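**Student:** I have a structure here, written as C-alpha cells, and I will follow up with some questions on it.
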Amino acid sequence: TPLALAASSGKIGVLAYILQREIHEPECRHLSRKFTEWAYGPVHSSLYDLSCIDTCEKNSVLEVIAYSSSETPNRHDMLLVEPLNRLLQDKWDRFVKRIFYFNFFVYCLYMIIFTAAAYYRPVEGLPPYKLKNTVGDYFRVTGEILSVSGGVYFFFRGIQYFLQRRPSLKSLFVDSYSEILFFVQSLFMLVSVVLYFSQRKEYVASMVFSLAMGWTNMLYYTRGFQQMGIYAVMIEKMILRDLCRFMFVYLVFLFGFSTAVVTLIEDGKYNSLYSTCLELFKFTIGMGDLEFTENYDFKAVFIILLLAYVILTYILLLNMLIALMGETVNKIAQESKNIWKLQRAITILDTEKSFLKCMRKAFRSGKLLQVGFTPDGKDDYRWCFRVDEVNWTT
Amino acid sequence: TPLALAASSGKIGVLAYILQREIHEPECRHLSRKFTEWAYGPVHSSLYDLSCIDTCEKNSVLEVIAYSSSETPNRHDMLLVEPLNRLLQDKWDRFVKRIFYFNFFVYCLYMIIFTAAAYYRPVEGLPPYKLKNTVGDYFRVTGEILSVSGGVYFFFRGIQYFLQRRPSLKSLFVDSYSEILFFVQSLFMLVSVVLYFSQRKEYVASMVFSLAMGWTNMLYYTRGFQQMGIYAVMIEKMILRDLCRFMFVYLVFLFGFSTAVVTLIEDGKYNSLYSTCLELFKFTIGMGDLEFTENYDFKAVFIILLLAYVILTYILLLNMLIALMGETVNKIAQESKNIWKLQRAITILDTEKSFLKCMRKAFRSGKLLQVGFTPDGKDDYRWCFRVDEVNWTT
Amino acid sequence: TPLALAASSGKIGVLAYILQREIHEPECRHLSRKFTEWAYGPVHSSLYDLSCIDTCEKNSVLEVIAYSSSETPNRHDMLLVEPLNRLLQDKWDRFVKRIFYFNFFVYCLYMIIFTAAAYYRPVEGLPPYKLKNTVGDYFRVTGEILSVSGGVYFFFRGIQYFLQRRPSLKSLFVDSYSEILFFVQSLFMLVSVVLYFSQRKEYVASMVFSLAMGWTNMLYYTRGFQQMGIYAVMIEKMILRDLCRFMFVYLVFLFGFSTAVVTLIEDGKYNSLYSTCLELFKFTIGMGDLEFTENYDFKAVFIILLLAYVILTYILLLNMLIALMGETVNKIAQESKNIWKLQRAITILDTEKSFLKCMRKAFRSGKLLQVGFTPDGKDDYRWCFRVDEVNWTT
Amino acid sequence: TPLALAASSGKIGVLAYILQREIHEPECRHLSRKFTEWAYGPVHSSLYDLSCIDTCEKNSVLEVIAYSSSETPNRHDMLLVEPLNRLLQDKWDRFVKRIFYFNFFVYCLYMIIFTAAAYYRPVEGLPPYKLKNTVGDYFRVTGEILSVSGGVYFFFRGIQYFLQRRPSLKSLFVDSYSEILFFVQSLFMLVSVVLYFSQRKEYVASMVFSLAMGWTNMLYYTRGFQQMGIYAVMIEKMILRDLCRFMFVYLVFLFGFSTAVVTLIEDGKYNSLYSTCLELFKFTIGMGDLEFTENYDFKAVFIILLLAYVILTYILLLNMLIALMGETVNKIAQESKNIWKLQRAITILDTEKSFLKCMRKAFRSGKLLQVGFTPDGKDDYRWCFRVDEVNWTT
Amino acid sequence: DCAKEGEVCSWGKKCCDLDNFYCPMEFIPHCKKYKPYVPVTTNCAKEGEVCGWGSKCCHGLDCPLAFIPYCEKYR
Amino acid sequence: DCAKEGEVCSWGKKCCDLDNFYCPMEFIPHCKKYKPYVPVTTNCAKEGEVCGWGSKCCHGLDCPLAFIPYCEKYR
Ligand SMILES: C=C(C)[C@]12C[C@@H](C)[C@@]34O[C@](Cc5ccccc5)(O[C@@H]1[C@@H]3C=C(COC(=O)Cc1ccc(O)c(OC)c1)C[C@]1(O)C(=O)C(C)=C[C@@H]41)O2
Ligand SMILES: C=C(C)[C@]12C[C@@H](C)[C@@]34O[C@](Cc5ccccc5)(O[C@@H]1[C@@H]3C=C(COC(=O)Cc1ccc(O)c(OC)c1)C[C@]1(O)C(=O)C(C)=C[C@@H]41)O2
Ligand SMILES: C=C(C)[C@]12C[C@@H](C)[C@@]34O[C@](Cc5ccccc5)(O[C@@H]1[C@@H]3C=C(COC(=O)Cc1ccc(O)c(OC)c1)C[C@]1(O)C(=O)C(C)=C[C@@H]41)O2
Ligand SMILES: C=C(C)[C@]12C[C@@H](C)[C@@]34O[C@](Cc5ccccc5)(O[C@@H]1[C@@H]3C=C(COC(=O)Cc1ccc(O)c(OC)c1)C[C@]1(O)C(=O)C(C)=C[C@@H]41)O2
Ligand SMILES: CCCCCC(=O)OC[C@@H](COP(=O)(O)OCCN)OC(=O)CCCCC
Ligand SMILES: CCCCCC(=O)OC[C@@H](COP(=O)(O)OCCN)OC(=O)CCCCC
Ligand SMILES: CCCCCC(=O)OC[C@@H](COP(=O)(O)OCCN)OC(=O)CCCCC
Ligand SMILES: CCCCCC(=O)OC[C@@H](COP(=O)(O)OCCN)OC(=O)CCCCC
Ligand SMILES: CCCCC(=O)OC[C@@H](COP(=O)(O)OCCN)OC(C)=O
C-alpha cells in the first residue's frame, strides 16, 4: 500500500499528508482521513481514521515503522505525524502498561529464584545432584527447575523472534540488540543444563555467565521509560560502535608489545603470551604495578618498552577511547526525548501480539460512521479515535 | 491577587508590565506603579511602588517567587523585572548581609566546639561519662552540652521549615535540598544523644556522621555568593540528577557480577555477598588489585568475568558517568550568574522572617505621597523606593 | 601548466572551473573539458576529459594534489571538484582495491612469520646460531631469513620514498608520518642483523623494538577505510601536535622536582637522577605509591614537595593534556569524512606507480573523439570517462 | 592625554580613530596621524606618526596598554589598531628578539650551575662548609657563589618591579603572576643563604624549593611564543581561578571527614589529624589503598564513611574539578592567537627599559617631515614608520 | 572490653585475641573461629591435568596462569 | 653467562648471585656490591627531639608522621 510504503521508507511529509488529510468537498469528503468534529479555539477535536494504522491484519503503519531495521533514516514518525503519537499513548496507559510491569515483575521474580538457587548450590560432587527430603532441599530443586524453565522460555521466544522477523546481515546487532542478549543468556543456561546431567563440574561456569548476564539484562526494562531509558541506549552504542571498533586498534598494541615482552625477557610473570597480555592489559587499565625490582637480562630495555607502552596506551589510547565514548554519550543525550518513544512502540506492538486473542482490547476507540455516505453508497463505517489538539492560529 | 498569580506561575512579561506601568493620563496616573520623578539622559530616577512587592502581610511578590517549588519555569524574575533586583540588593547591603555573616560565624564557632568536643572524647567506659573537676574536663562537658544544643536547634528549625511551607511529593529534594541536610545532621546527633544516655558505646557512630555532615553543610553558606556559589549548586545536581539515576544502572552490574563471583568461587575474600560487592566496587573505582595469584577451582573462568567486569564498568560505565556529570557541570556554569540570585533571595526572605519584630528595618525607603490625589480623593500614600537607571535611547 | 598550478596551490574554484567547463559555441566547443552527452532529469551523463588529470607522464592533477606537503590549505579537492572523485573510485574498485588487500595480506603474513621466528629464538649462547637438521630448526632459519628480507624491503622502499619525493624541513613528520615509521622499523631490524653476526647478545633488544613497531605499523592499513581510518589519523596528531609540544612542559616539571628530590634525600629509591625520574613519572601517571613509611632526614619537607608534585602534575598537567587531546580527537572526528579520502588517493597513486608496466589498466574508460573536429582540423581524440550525476534543477 | 586615556580605558574605536586619521584638507593635513604615501592596489604604503605611541618620555600608548592591570576589558588593541601591531614586530625582529634569547640562555645557564651546585653538596656536617684546594671543590664554591648571586638578582629586580609599577589589591596575582614566582624563588634562596651561615642543616630544605621552583619558572620564557605560549597561560588560570576557588570546597570535605575518622577510630595510621588528612588525600587522588584488613572498634562504620568519602570526593568532586579545568583549557585555547601578543609586548617593553641608554635603537624608522608645513609654520618633523597593507576594496 | 566469639564486632568492640576470633567483613559481623589449615584433599587436578576450570591444582604444583592451564611441578 | 661486579648489567646479562651484585637502575648500570648494614650513627635526633626536618630519628624510636614530628618510643 502507498501508506505503508511511505512508512517503510522514512517519508514524514508524505506520511503526515495521508494521516492528516481533510478534503472537504462533495464526492471528496469520503476520501479524507481526518474529520474535524468541532473546533473551539485553540481546541480542535478531530476524529481520525484507523484503516491501516493499527489494524494488525496486514502490514499496519505501526508494525512497519517499529520493525524497520535501523535504515529509513527519517524514523521517529511518532511525534512527527501524530494521529498515532496518541494511539501509542492510548494503548500504553490503558492496556500495555499494566501488562508491561507484570512482565518486569515476573522477570525480577525469576532472577531472585535463580540467584538464590545458585547461591545455595551443593559444592561437593560432580554428578547431577539428588536431594533428600529437606525443607530447604526440596525448595531449591523447585528453584532450579523454575530457573531452567525460564531459560527454556527465553530460548524459544528468542528463536520465535528470529523466525518471525528475519533480521540478518549486520542488522542483528544494530537493531535487535537487546533481543539477542536474552538469547545468549538462555543458551548459557542450556549449556549449563547439558553439563549438569553430563556429570561435569564445569556446569557452574556456564550458569554463572547466565546469572551475571541475567541481571544485566534487567535494564532491558529501563529502555522505554523517559528518564532512565537513556542509560540502556548509550550502553548499547558504546559497546557496538565505540568499544567494538576500538578493540582492533587496541589489540594490535596489546598483541604487538606482548609478543615483544615475551621474547625480550624469559622469566616468571611474562613467560607465556597469555600472562603477558594480562599484565599489559593491567597497565593500560591503570591497575598495574610498574615495580622494576626483579633482575632481568634486558632489564633496561624492558623499562624503555614498558614506559613506551604505558605512555602510549594509557595516555593516548585510553583517553582517546574515553573522548570518543564521551562524544556518543553527549550526542545521545541531546536526542534523548526522540530516542525514547521508538522503544515503547516496539514494546507496545510486541505485547499486543503476545495475547493474539483479546481483540476487544485490540481496537481503539470504537466504530463510527462519520462519512455519512460514500461516493456511491449512503452508508459507511470507520474506526475514529478522536484527539483534541491545542495548536494556535492567531 | 493578579500580581501574585503572575509571580506564582512564571510569567515575566505579565509581571514586568505590572511593576513598570506608567499610565500618565488624568484619572489614570493613580493607577500607575512606576512614577518617573525626573530624567536626565541616560539617568532616569523613577519612584516605584511597594504595595505587594515587599509587604510581608499577605503573599508578597517576593515570598511567592522565592518559595515557588522549582516549577513555574520562568524563574529568575529578579534580574528580569527589576524594581526588585535592587530591592533585594537594598535589603542585603543594609540589613541582611551583616546578619548573614553573623550566622556563618556562629555556625563556624559551633563546629569548632563540636569538632573539639568529639576529638577529646573519653575512650574507656560504655556508660555515659561523669567528669571530675578538671580544667579540661569541665570545659568539654560545656563543649558537649553546647554541641547537643545546636543539634536541638537545627532539629526544631528543620521541623519549623516543614510545617511552615509544606514541601512534599518529590519536591523535598529538588527544592529544599539544603534544608533537609541540616535536618539529617540534627537527627544523627539526637540519635547520638539517645545512645549516649542509653549506655551504648555505639553513640559515637552516630556522632561521627553528625560531624562529617556538619562540616560539609558549611558549604550551605557558599550558596549565595557570586563566585563560590556555583560549587554548592552543582554538587547538589550531581547527587540528585546524575549519581542518583545512575546508581540503579550501576547497581545491577554490581549485584549481577557479585552474585556471579560468589557462586563461582567459594573461598576467602569472596565468600560472602558483602565482601564481594566491596571488592567489585574497588575495581570499578580503579582502586582494586587484579592479582590472580591464588588458586581457585574455576580460576580461568574467574579471570574472564573479572576482566569482562573491569572493561565494562570501569571503562564504559564510570566514564559514562563522568561524561554525564561533565555535562551538568558545564551546563550549570554557563547559567551561573542567573543561578546565583535566587539563593540570596531565599536567604534574604528567611532572615527577615527570623526577627519578625524589627518592622522599622522591614520597610524599604520611606513613605511618599507621589500620586498627589486619587480617583476620588485628593490625598494618597505609597512606599516609593526610587532607583536610578542607565538605559539608552539614542 | 595552469591546471597543475591551481592544484599545487589549493584553489578549488579555479580548479573546479577548468574541470567542469562547457563552452558550447562554434570554435569554442573544442576548448571545453566536460561534454554532456545526454541529460534526462535529474540524470546528466557527461563525458569528461583526462588530459592532465590521470596522465602520469607529466605532473598530473592527482599526483600534485596528493603529494602536496600539507600546505595549500584548500586540500580535499577530491569531493570538491569531482571529475576525479569518481576517477579515484574507479581506480580503487577495479584495480587498486584487489592489490591493496594483497599487500595487507602479505604484511600480516610477514608479521606472523616474524613474531614466530622471534618467539622461538634460542636463549643460550651469544654468537650467530647455526642450527642442526631439525624439522623445527630448519623451518625457523627460513623464518628468520624471510624476516630480515622484509626488513631489507622496507629499508630500500623507504629510501626510495625519500629520494623520489624529497620531503624536508619539518614536513617529514606532518606529511609522510606513516612512511618513516616503516623506515624506523626497518632500521631497528638492520641494527639487529648487524648485532647478530657481531656476536652480541643485545641483538634481541633491537629486534624487539622492530617487532613491537612492526605490529603497530599494521594500522597503516586502517588508514584509507571510511570507519576505522579515523583512529590511525588521530593517533598521529596526538603524538605530533599534542604529546610532542606537551613533553617540554612536563619535562621541566619532571626534571625540576627530580633534581629537587635527589638533593633533598640521599637514600635508596632516590639516590640517582634516573631512578627518581621514574618514581616521579609513576606519580603523574597515577601508578605510584605515596607510602611515606621509611625514615629520612627531611622527611616532612619531602612530603610537602611530593604532594605539591602530585597535585601539580597529576591533577593540573595530566588532565590539561587529556583536555587538549580530547579537543584534537573531537575536532578530527567532525572532519572525518573529509579526512578519509586523501589517504586512499595517496595509496591509489602509489600502487599505480608500483607496477609501472600495466598501462592497459593505467588508462581509465577508453579513448573517444567527442569533439568532432578541432579549431583547425576535423579529427580529434580524448579520454572521456563519463559519469552520471543526480543534481536537481527545479 | 586623550590618546593615552583611550588606551588606559579599553576603547578600540576611539583609539583606532586617532591612530588611523587621514584628514586631507587644507589647514587640516597637519592634524592627521596617518599619511598614505602611495597606493597601488591592493598595496597601500602609509607613513604613520609616533608621537606618543613609542616615545618613552611620557606615558606612551604602548606602556599604557601593556601595564594595564587586567581591567579595561577591551584589551588586545595590538591586532585591533595596527600602526603598532607592526611596531612591536619591528622592535622584536630587530632589537628585542636577540636580547630575549640571550636572557633565556643565561637563565638556562644559571639553572645548570645551580642544579649542579646542589647535586654535589656535602652531606656530613651542619656548619657553613669550608672547601680545601680541590679541582672539583673549588669549582663548586664558584658554583654556589654564582647561584646565590642569581638569587640576589631576582630579589632586587623583583622589588624593582613592585616599586616601579605598584600592583596591589588582588591584582598582584591576576596580572603580575609570573613576576612574583621569580620573587618567591629568590627569597627561598635568601632564606637558604641565611640558614647556611646560621649553621642550620635545614638550609637545603629552602634551597630545594628554590631549585624546583627555579626550573618550573623556566616556562616563563615559553610565554611569548605562538605555539608553546598557551601552556604557561593555562597553567596560571588553572591555579588561580580553578584550583584556588576549589580548594575551599574540597578542604571542608577533607577536614570534615578527617576529624570524623580520627574520633571514630583511635589506632595507628589515623591517630593524628595530620596523618588522617594524608590518607584521605590519597583516596581522593586515587592513590590510596582501601584495604579493610585490620580490626577496629567501629570498623563497619568506618567502611561506610570511607566509601561515602571515596564516592563523594573521588567521583563527584575530583571529576567536577577536572570538568571545570577542562572548560578553562578549551576556553583559553580558542582565544589563543589573541592571548599570545600581549605577553610579547610586556616583554618587548621591559627589555627596552632595561638598557635605558641605547636611544639609537629606541627610535623606530627615522624622522621625516611629511607634513610639508604647519598650520602656522612651513616646517615640520615627525617619526614616520611606514607600513604596507594588503586590504581590498573591489 | 573485648567482643566475644559470636558477638558483634566492628560496631561496638573489636574481637578478642587473634588465635580464634577474626571479625569478618559482612556488615553485621560476628567474631568467628578460624578453620583448621587443611591441605588439598580429593577431587584435585593432578599434574598435566587441566587446572583453573574444573578443579584446583594440588598442593605440590602450580596452575599457574594460562587460558587452558595445565598443572606443573616447580623448577 | 653472568655479568660480573662492575660489568654492565640490564643490557646483555644480568648480575651474578645476590649476595654481592645488585644491578641498579641508572640506565647504564654496573653490578655493585652491597654496603654493610650500619645502624643509626651520630647526628641523630633523640627521643622528644624534632625528626623529619633536621635529622633522622634514631634506631629505637619512630618519627612517625606529623608536621613537626617528635620522636617517640614504641608502645
Ligand atoms: C551478546 C553480546 C554482544 C555480549 C554478551 C555478554 C557476554 C556481554 O558482553 C559482550 C561483550 C563484551 C564483553 C566485555 C565487555 C564489553 C562487552 O557484550 C554483550 C554483553 C553486554 C553487557 C553489557 O551490556 C548489557 O548487558 C546492558 C544492556 C543494555 C541494554 C540492553 O538492551 C541490554 O539487554 C537488555 C543489556 C553485559 C554482559 O551481558 C554481561 O552480563 C556479561 C557477563 C558480559 C556482557 O558480549
Ligand atoms: C540527605 C542526603 C540525600 C544525604 C545525607 C548525607 C549522608 C550525604 O550523603 C547522601 C547520599 C550520598 C552518600 C554517599 C555519596 C553521595 C551521596 O547525600 C546527602 C549528603 C551529601 C553530602 C554531599 O553533599 C553535601 O553535603 C554538600 C552540600 C552541597 C549543597 C548544600 O546545600 C548542602 O547543604 C548545605 C551540602 C555529604 C554528606 O552530607 C556527608 O557529609 C556525608 C557523611 C554523607 C553525605 O545522603
Ligand atoms: C618515528 C617516531 C616519531 C616514533 C617511533 C616509535 C618508537 C614509536 O614511538 C615514537 C615516540 C613515542 C614514544 C613513546 C610514546 C609515544 C611516542 O612515536 C613514534 C612511534 C609511535 C607509535 C605509536 O604510533 C603508531 O605506531 C600508530 C600509528 C598510527 C598511524 C600510522 O600511520 C602509523 O604508521 C603506519 C602508526 C608506536 C611505536 O611505533 C611503537 O611501536 C613503539 C615501540 C614506539 C612507538 O617515536
Ligand atoms: C607563588 C605561588 C602562588 C606558588 C609558589 C610555588 C610554591 C608553586 O606552588 C603554588 C601553590 C601551589 C602548590 C601546589 C600545587 C599547586 C599550587 O603555586 C605557585 C607555584 C606554582 C607552580 C606551578 O606553576 C608554575 O610554576 C608554572 C608557571 C606558569 C607560568 C608562569 O609564568 C610561571 O612563572 C614563570 C610558572 C610550580 C611551583 O612554583 C613550584 O615549582 C613549586 C615547588 C610549587 C609551585 O604557590
Ligand atoms: C548499597 C548496596 C551494597 C550491597 C551490599 C550487600 O548486598 O550486602 C547485603 C547485606 C549484608 O548482610 P550480611 O553481612 O549478613 O551478608 C551475608 C551474605 N551471606 O547488607 C545489607 O543488607 C545492606 C548493606 C548496605 C551497606 C552500604
Ligand atoms: C582477546 C585477546 C586476549 C589475548 C590472549 C592470548 O593471546 O592468549 C592466546 C591463547 C592462550 O593459549 P595458551 O594458554 O596455551 O598460551 C600459551 C602461550 N605459549 O588464548 C586464546 O587463544 C584466546 C584467549 C581469549 C581470552 C579472553
Ligand atoms: C626522557 C627524560 C628521562 C630523564 C632520565 C634522566 O635524566 O637520566 C639521565 C641519564 C641517566 O644516566 P645515569 O644512569 O648515569 O644517571 C646517574 C645519575 N647520577 O639518562 C639519559 O641520559 C637519557 C635517558 C633517556 C631514557 C628514556
Ligand atoms: C592544607 C591542609 C592540610 C591539613 C593538615 C592538618 O590539619 O594538620 C594540622 C597541623 C598538624 O600539626 P600536628 O602535626 O601537631 O598534628 C597533631 C594533631 N593532633 O598542621 C598545620 O597546621 C598545617 C599543615 C599544612 C601542610 C600542608
Ligand atoms: C642506546 C644505548 C645503548 C647502550 C648499550 O647498549 O651499552 C652496552 C654496553 C656494552 O659494552 P661492554 O662490552 O659490555 O663494556 C662493558 C663491559 N661490562 O656498552 C658499554 C658502554 O659498556
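Residues 335-603, 627-751, in that order, are what chain B shows, numbered as in Swiss-Prot.
Per deposition record, electron microscopy, 3.0 Å.
Note: Cβ is positioned from N, Cα and C throughout, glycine not excepted.
B:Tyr511 to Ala appears in Swiss-Prot as a published mutagenesis result, with the remark: Loss of sensitivity to capsaicin. Annotation comment: Swiss-Prot describes B:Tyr511, B:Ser512, B:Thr550, B:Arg557 as resiniferatoxin binding site. Quoted from Swiss-Prot for the published mutagenesis B:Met547 to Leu: Reduces binding to resiniferatoxin. One mutagenesis experiment catalogued in Swiss-Prot, B:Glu636 to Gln, is accompanied by this note: Slight modification of pore attributes. Among the mutagenesis entries in Swiss-Prot is B:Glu636 to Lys, noted as: Abolishes channel activity. Restored channel activity; when associated with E-639. In Swiss-Prot, the entry for mutagenesis B:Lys639 to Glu states: Restored channel activity; when associated with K-636. The structure shown retains the original residue. Feature annotation from Swiss-Prot assigns Na(+) 1 binding site to B:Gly643; the stated evidence is similarity to another entry. Under the heading Na(+) 2 binding site, Swiss-Prot lists B:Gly643, citing similarity to another entry as support. Among the mutagenesis entries in Swiss-Prot is B:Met644 to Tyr, noted as: Slightly modifies channel permeability. As a published mutagenesis entry, B:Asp646 to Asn appears in Swiss-Prot alongside the note: Strongly reduces the affinity for pore blocker ruthenium red and lowered channel permeability for Mg(2+). According to Swiss-Prot, the feature Ca(2+) binding site maps to B:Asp646, an assignment based on similarity to another entry. As a published mutagenesis entry, B:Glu648 to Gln appears in Swiss-Prot alongside the note: Minor modification of pore attributes. Quoted from Swiss-Prot, the note on the mutagenesis of B:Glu651 to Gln is: Minor modification of pore attributes. Recorded in Swiss-Prot as a mutagenesis result, B:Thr704 to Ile carries the remark: Loss of activation by capsaicin and loss of vanilloid binding; when associated with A-502.
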**Student:** For a quick check of understanding: among the recorded positions B:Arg557, B:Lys639, which residue's Cβ has the most other Cβ atoms within 10 Å?
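**Tutor:** Sorting the candidates by Cβ neighbours within 10 Å, the top entry is B:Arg557.
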**Student:** Excluding B:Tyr511, B:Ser512, B:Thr550, B:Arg557, which residues of the same chain place their Cβ within 8 Å of the centroid of the Cβ atoms of the recorded resiniferatoxin site?
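**Tutor:** Apart from the listed residues, the neighbours are B:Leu515, B:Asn551, B:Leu553, B:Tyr554, B:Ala566, B:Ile569, B:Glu570.
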**Student:** Do you know offhand how many angstrom separate B:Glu651 (mutagenesis position) and the residue listed as 'Na(+) 1 binding site' by C-alpha?
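**Tutor:** Between the alpha carbons of B:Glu651 (mutagenesis position) and the residue listed as 'Na(+) 1 binding site' there are 21 Å.
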**Student:** Which whole-number value in Å describes the distance between the Cα atoms of B:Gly643 (Na(+) 1 binding site) and B:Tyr511 (mutagenesis position)?
**Tutor:** 30
**Student:** Based on Cβ atoms within 10 Å, give me the single least packed residue among the recorded positions B:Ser512, B:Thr550, B:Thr704.
**Tutor:** B:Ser512
**Student:** Would you mind reading off the Cα separation of B:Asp646 (mutagenesis position) from B:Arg557 (resiniferatoxin binding site), to the nearest angstrom?
**Tutor:** 40
**Student:** Identify, in sequence order, the recorded positions in B:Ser512, B:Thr550, B:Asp646, B:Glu648 that approach chain A with a C-beta to C-beta distance under 8 Å; the answer is 'none' if none do.
**Tutor:** B:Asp646
**Student:** Of the binding-site residues listed here (B:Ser512, B:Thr550, B:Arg557), which is spatially closest to B:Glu636 (mutagenesis position) when Cα positions are compared?
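**Tutor:** Of all the candidates listed, B:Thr550 is nearest in space.
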**Student:** Name the secondary structure element type, per DSSP in three states, that contains B:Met644 (mutagenesis position).
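**Tutor:** In three-state terms, B:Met644 (mutagenesis position) counts as coil.
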**Student:** Between B:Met547 (mutagenesis position) and B:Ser512 (resiniferatoxin binding site), what is the CA-CA distance rounded to a whole number of Å?
**Tutor:** 12
**Student:** Can you give the largest Cα to Cα distance in Å, as a whole number, for the residues B:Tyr511, B:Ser512, B:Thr550, B:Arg557 that bind resiniferatoxin in the record?
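**Tutor:** The widest Cα-Cα gap among those binding residues is 13 Å.
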**Student:** Report, in whole Å, the straight Cα-to-Cα distance of B:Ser512 (resiniferatoxin binding site) from B:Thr704 (mutagenesis position).
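**Tutor:** About 12 Å separates the two Cα atoms.
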**Student:** Can you list which of the recorded positions B:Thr550, B:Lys639, B:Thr704 have their Cβ under 6 Å from some atom of ligand 2?
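**Tutor:** Within range of ligand 2: B:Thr550.
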**Student:** Could you check the mutagenesis positions B:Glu636, B:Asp646, B:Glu648, B:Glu651 and say which one's CB has the most other CB atoms within 10 Å?
**Tutor:** B:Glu636
**Student:** Checking interface proximity: list the recorded positions among B:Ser512, B:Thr550, B:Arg557, B:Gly643, B:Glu648 whose CB sits under 8 Å from a chain D CB, in sequence order.
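**Tutor:** Out of B:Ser512, B:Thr550, B:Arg557, B:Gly643, B:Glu648, B:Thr550, B:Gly643 lie under 8 Å of chain D.
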**Student:** Helix, strand or coil by DSSP: which one applies to B:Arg557 (resiniferatoxin binding site)?
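**Tutor:** Going by the DSSP assignment, B:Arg557 (resiniferatoxin binding site) falls within a strand, counted as strand.
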